[PDB]
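Asks: First the structure, which I've put down as structure tokens, then a few questions once you've had a look.
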Amino acid sequence: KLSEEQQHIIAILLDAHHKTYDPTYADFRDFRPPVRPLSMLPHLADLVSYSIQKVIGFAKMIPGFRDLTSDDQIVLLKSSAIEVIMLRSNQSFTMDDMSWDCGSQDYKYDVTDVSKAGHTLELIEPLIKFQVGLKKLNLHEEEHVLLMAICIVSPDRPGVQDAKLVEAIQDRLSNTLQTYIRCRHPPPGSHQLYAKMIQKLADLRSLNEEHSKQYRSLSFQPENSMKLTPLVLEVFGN
Amino acid sequence: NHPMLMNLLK
Ligand SMILES: C=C1[C@H](O)CC(=C/C=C2\CCC[C@]3(C)[C@@H]([C@H](C)CCC(C)(C)O)CC[C@@H]23)C[C@H]1O
């Protein structure tokens, strides 16, 4: 049974996601234009930078996240940003053609697009498998917003200080998710759903690690990192 | 350190 506290938590995370994820994608008109050997770097860099801002505005609203010091807040958002971007992007992802469809042909991103941003199959293939496996879980929006929150507030992020507090916040969220699945997700969809969602957090750690390797290699050449944004440089490095 | 992140965090 969902406590009043637990229904509260879900209500706040849902509203937080609604206030930070525009499914009309109206702001995409502001990005440097897509061009279809690193011709998608400006556009995708801008997409990413915008998406870091949204993911921060979500994080702030996670009940308890604000009780963390500003230095723990920063550690959690730097390590998780690319993972929450990959998560939250499942919403525009479509298995119809293994692409992210943000509203129009211009803003429909496939394998070739990501490779024209400096990435290789070593990232892209596992990224597509992840998106596919996440879609097949068929999460309730309540589950989706809980997983993003659980992702941000992970006590194992290198650099964390008050791990105990991060863990207590995260536990409150994990417990809410486990109880939500039990009370509101009907079988068979719910079979081992919690363990499948935690698996997706492990897939994201390995995606984060490969994304970091190739980002570092892309951004080594000052000519490429000229095309990023200042927020992207600050959050992802150099 | 992370002034842009710090600022978005209020
Ligand atoms: C609002 C959103 C999300 O926040 C961002 C969405 C897309 C996410 C994607 C698909 C295209 C390629 C992206 C940007 C990936 C790409 C490897 C990032 C490239 C850089 C930052 C240059 O390394 C990360 C997440 C991917 C569209 C839409 O769902």
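Following Swiss-Prot, chain B shows residues 641-650, kept in their order.
Cβ coordinates are placed from backbone N, Cα and C, and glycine is handled just like the others.
Pasting the feature list from Swiss-Prot:
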{"type": "MUTAGEN", "residues": "B:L645 to A", "note": "Impairs interaction with ESR2; when associated with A-604; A-607 and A-648"}
{"type": "MUTAGEN", "residues": "B:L648 to A", "note": "Impairs interaction with ESR2; when associated with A-604; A-607 and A-645"}
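Surface or core, plus neighbours and distances: that's what I need for these features.
Replies: Remark: B:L645 (mutagenesis position) has no non-local neighbours by Cβ distance under 8 Å and separation of at least 6 in sequence. For the recorded site, B:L645 (mutagenesis position), the DSSP three-state label reads helix.
If you take the C-beta of B:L648 (mutagenesis position) and look for same-chain residues 6 or more apart in sequence within under 8 angstroms, you find none.
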